[PDB]
Amino acid sequence: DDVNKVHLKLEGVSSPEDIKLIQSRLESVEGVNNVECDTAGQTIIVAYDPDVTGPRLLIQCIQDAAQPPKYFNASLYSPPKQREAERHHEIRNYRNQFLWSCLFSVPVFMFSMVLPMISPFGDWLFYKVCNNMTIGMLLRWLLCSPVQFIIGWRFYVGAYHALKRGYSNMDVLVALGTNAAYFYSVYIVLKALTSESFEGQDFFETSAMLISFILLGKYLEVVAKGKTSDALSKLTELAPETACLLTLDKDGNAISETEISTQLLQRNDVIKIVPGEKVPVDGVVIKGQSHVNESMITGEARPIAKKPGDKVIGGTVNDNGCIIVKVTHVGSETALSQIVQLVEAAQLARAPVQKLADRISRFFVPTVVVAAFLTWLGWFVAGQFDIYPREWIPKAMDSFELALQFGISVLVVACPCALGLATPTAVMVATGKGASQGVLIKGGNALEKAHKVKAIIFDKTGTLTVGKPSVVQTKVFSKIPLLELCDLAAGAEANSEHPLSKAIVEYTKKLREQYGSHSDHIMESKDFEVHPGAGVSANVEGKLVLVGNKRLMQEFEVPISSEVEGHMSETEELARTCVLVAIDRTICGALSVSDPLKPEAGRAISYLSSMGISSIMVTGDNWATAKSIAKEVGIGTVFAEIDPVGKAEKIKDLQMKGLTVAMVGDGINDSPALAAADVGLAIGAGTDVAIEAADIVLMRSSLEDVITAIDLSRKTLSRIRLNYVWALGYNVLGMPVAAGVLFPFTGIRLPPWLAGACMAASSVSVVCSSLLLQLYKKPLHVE
């Protein structure tokens, strides 16, 4: 905080004197509205203006107000990546809890499994202290009381929540199992202590080991969560905490290059980014020149060439030069901060498969308890009436002991808690591993829907275009006075600028012959005429290079005589499609328009066909151009002269046939069709505006990562289904054998000390199976 109701007690502050030492200079200096007065009420809540007269002024008032016992040094209460501190504390908590659990658990298992086999140590443990109860059970009970009563508290606290609401979950079972085992051991110890005739056996190893491994599983879950969050965080930061403040008004009078935090340099404050000073913030950069590997103003190495002054500011590390920034709004409201929030909300949200897990668990836990109860009565009543051989009973217990022993065994051999510790971690790890590639999922629902896909809707614009206008795309075949017509020659096409008219202005920039400027007249807008398809023509020159469309040609004089249809078929075949022109108010001369494609399209289409899904693309141009593009690509059904509305009806038609179809592209105007489509997956990431109407959002611009997204989704669904197959296979065999349908015919059953081990063994393997997703790699390592 420390923005509106600012409150700080920094180094040296121990009493109200230092609090007032901050106060007196902080609040008194302008930028406050003085919301009431608490008259030295410690955290006095008054208004403040952290926008203009904010961080820099407030913080430096804190320092200059101070006379040092420690000299207050700007210890603003702000999140140190509060996620980092938070999962640090959480990992610390669970790690410590598990580590103190093992401290008791490991002893007990030893003392009653391994140690008795060796002497005289077991002989010490056999020393009677009363009747037949011995030292062994005494110390075992003492050591295993903490494990449940103190450390295992969640197992009870969480269970009560579910039970009071009328439902249940994993906890419920685990708690019942361990509790029943513990009290059965207490019961068996009492019999030993009261009467020396009895010599029964105990069970505490189960109650220790099971709890220990379950806690280990929860620890692994939260470690996976921490890894995913940090993988997000490293990508979301991409900025140094401090920027160099060369203070000057707008341009000129450069005072000095300081170095302070990137919230203290807004509102006409200036960064003079030197080489290597990574671009932290936004806000118009009126001066400077730096080609750095990004899209803001350029000029050092990688040629994009924006002259000083342009409205985009963010970027990566530098090169040989500098810029002089004029921040209006720092890079803090940037999308990344709330991609963090949005993906957390998606993580907070869940998928149908997650909803599937709860429903099965809803009508499973009741069954296990009932079956465990039933198998008790079976052995008991048959035992009481003695309807089966006595010799099956092992020595040192009776039928009643066998009945309860089987009762416990079923209750501790159930679900290895896959349904609750495998799905909710696989879903999570998938998102993090995707985020490592820039691509981000929008929760599990996105995973499911993307996994169900067999069709993709592409589009040429901004998805498969580069653009290079020249004689192969934009100029004459006849003679042209004032060639090559850009600087002061061709104003005949600078009338009505749009995404294509500007290209008509820029091929002239590209082709300017060799002289600098022949400089004749540029009569822009003289006879200004606009018509759809080509709305630029006035009067100027370029052999009168006016340009026009189906209504400007025959208007001026242009008869569209046979040679233009010849140069039309010719150009369209070579994809260099012509655009109608009015050279010298005549049919002489013939413009063109063409487009290079991103050089991985063939790879992508071929490999998508390899997975076996349909590729579809639409265009707004004529049918022939789209057909030529199809010939180049090798795509299926093709559409042309299509608006985003038409894209919407085509999407609806594909879906109603029973086809889940995706679409590519981020041109925000796709929003109707983008929402209409089954999923999102917008290429060339913009901001959360894409997220508004899309679910999948791809970060980079390469078409390659589209393959990666669907591949990862397919892999995740396969892994989850395989884990469910395991959780059915183990569970369908564990229940009978433990309950006993093999003992009556072979005489083998699982004692609870070992029966619980299988439950423990599966739980680790299932989670460990899920965690292996992190070793995913690209299906196309640069094709």
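Residues 183-965, in that order, are what chain A shows, numbered as in Swiss-Prot.
So how was this one determined? The header says electron microscopy, 3.7 Å.
Backbone N, Cα and C atoms are what each Cβ position is placed from, and that goes for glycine too.
Feature annotation from Swiss-Prot assigns domain 'HMA 3' to 186-252.
According to Swiss-Prot, the natural variant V914 to A carries this note: In strain: cv. Lemont; increases copper transport activity. Under DSSP, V914 (variant position) is assigned to a helix (H, G or I) in the three-state scheme. The Cβ of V914 (variant position) lies under 8 Å from no Cβ of any same-chain residue at least six residues away in sequence.
According to DSSP, the secondary structure content of the domain 'HMA 3' (186-252) in residues is 22 helix, 2 strand, 43 coil.
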